[PDB]
Amino acid sequence: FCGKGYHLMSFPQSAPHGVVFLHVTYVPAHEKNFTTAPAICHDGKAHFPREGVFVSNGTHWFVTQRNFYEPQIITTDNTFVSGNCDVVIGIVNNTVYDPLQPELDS
Amino acid sequence: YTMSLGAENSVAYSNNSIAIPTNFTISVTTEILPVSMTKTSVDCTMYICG
Amino acid sequence: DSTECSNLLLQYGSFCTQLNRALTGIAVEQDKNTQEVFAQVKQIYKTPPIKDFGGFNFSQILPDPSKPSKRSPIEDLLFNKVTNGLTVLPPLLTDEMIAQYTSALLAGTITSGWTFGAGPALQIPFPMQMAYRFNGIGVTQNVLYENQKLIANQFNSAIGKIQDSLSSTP
Ligand SMILES: *[C@@H]1O[C@H](CO)[C@@H](O[C@@H]2O[C@H](CO)[C@@H](O)[C@H](O)[C@H]2NC(C)=O)[C@H](O)[C@H]1NC(C)=O
Ligand SMILES: *[C@@H]1O[C@H](CO)[C@@H](O[C@@H]2O[C@H](CO)[C@@H](O)[C@H](O)[C@H]2NC(C)=O)[C@H](O)[C@H]1NC(C)=O
Ligand SMILES: *[C@@H]1O[C@H](CO)[C@@H](O[C@@H]2O[C@H](CO)[C@@H](O)[C@H](O)[C@H]2NC(C)=O)[C@H](O)[C@H]1NC(C)=O
Ligand SMILES: *[C@@H]1O[C@H](CO)[C@@H](O[C@@H]2O[C@H](CO)[C@@H](O)[C@H](O)[C@H]2NC(C)=O)[C@H](O)[C@H]1NC(C)=O
Ligand SMILES: *[C@@H]1O[C@H](CO)[C@@H](O[C@@H]2O[C@H](CO)[C@@H](O)[C@H](O)[C@H]2NC(C)=O)[C@H](O)[C@H]1NC(C)=O
Ligand SMILES: *[C@@H]1O[C@H](CO)[C@@H](O)[C@H](O)[C@H]1NC(C)=O
């Protein structure tokens, strides 16, 4: 409706008997392949991203935002637990880091 | 000639692969929309008869 | 072919030119309408040969290779259910190319989500695309993943009911 791509903002310009809209939009570029999974199986529990998506570059698993590649360590802060690993089709095994775990150790 | 609809692209779909963008382009596009016309009035008596 | 009639018709001026120009404007407007509706993508996408979409069935909406018209069964049913100086100009886009455009749109929305409409086509598995759509309406991803088989069965049943309802209602 407001240009091709994900619309960011627009500018109006007067024209003789008309209006010209300058639509400023965001276009994704330089896409890269990753191996993806719906959920992470850890300790008999299924982990799902709160807002992102699980990606893998071949050896390591990360969670990133959907519209930009920004890999982060899969933790409990950005994932939520629902059910076990027996129901979700295509769940893979990976560790889930706990930020609280080094705190009580020391 | 018989016109081509578009360039042919085959999407590399599989059940466990995703494509994630690593960069972006800020694209500005133009959209021109007419708003009004010239306001014309015709004197019917003067046009037909003077 | 009466020359006297045309000689008398020349007294009325350029009425025929105005009628031809109005009909020409309508005729190009129809092609513009079809161009705006169907030609919204400049890349012709195709589905993969293996139809592994996590249990989701699109055979009723994807093009049938067995048919020479390369139409879907639903589109074939739709085409079957629709039945002196006069000329009919052919449309600029034939039915085969409009079917090809719809096939490209279907392949894009199945294999790439909504990403192809905003830029380059970014591939994503269909049970992940469905989860993204579930998150768009405010339902968590786990609900989609746990009940993926039931949702796929409901979707296939609904598509079959759509085909039956179109075939059974005049
Ligand atoms: C996937 O990405 C991770 C994160 O960058 C890579 O892990 C690092 O790899 C470099 C180079 O091999 C090492 O120097 C680092 O020590 C690694 N970090 C950790 C925490 O192990 C990983 O190698 C990448 N895998 C592939 C296949 O590209
Ligand atoms: C992911 O982890 C689970 C749990 O550790 C694995 O399930 C076990 O698989 C072994 C190998 O056949 C069985 O002997 C165990 O009985 C299984 N345990 C349970 C609780 O089911 C699973 O195989 C792992 N998957 C991968 C791909 O590594
Ligand atoms: C992701 O991987 C797929 C397949 O591994 C790539 O698709 C191939 O791309 C090359 C070059 O563009 C083509 O010659 C092949 O025909 C493609 N294969 C298929 C099955 O379509 C794809 O290019 C990769 N993504 C990126 C961004 O490079
Ligand atoms: C993302 O894209 C931008 C441009 O689209 C890249 O910026 C270019 O970077 C190269 C080398 O760093 C320069 O020679 C160009 O002049 C830059 N162009 C502009 C317009 O600034 C940027 O490097 C890309 N980033 C990544 C991570 O790929
Ligand atoms: C998708 O739906 C189609 C249509 O119902 C299925 O095709 C049927 O398959 C059965 C079993 O082979 C046949 O007895 C029917 O005659 C087929 N119907 C038609 C219209 O072809 C198809 O099996 C479903 N699944 C897949 C993976 O395509
Ligand atoms: C994905 O496909 C491969 C081969 O096509 C298959 O081995 C695997 O089980 C599939 N995974 C899921 C979750 O469907």
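Residue numbering for chain A follows Swiss-Prot, covering 1042-1147 in order.
Cβ coordinates are placed from backbone N, Cα and C, and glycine is handled just like the others.
Quoted from Swiss-Prot, the note on natural variant A:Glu1092 to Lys is: In strain: Theta/P.3. With a 10 A radius on its CB, A:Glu1092 (variant position) counts 10 other CB atoms from all the protein chains.
DSSP assigns A:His1101 (variant position) to coil, not to a helix or a strand. In Swiss-Prot, the entry for natural variant A:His1101 to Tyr states: In strain: Theta/P.3. The structure shown retains the original residue.
According to DSSP, A:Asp1118 (variant position) is assigned to coil rather than to any helix or strand. For A:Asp1118 to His, Swiss-Prot lists a natural variant annotated as follows: In strain: Alpha/B.1.1.7.
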Request  = Express the distance between the Cα positions of A:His1101 (variant position) and A:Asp1118 (variant position) as a whole number of Å.
outcome  = 19
Note = In all the protein chains shown, the tally of other Cβ atoms within 10 Å of the Cβ of A:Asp1118 (variant position) is 13
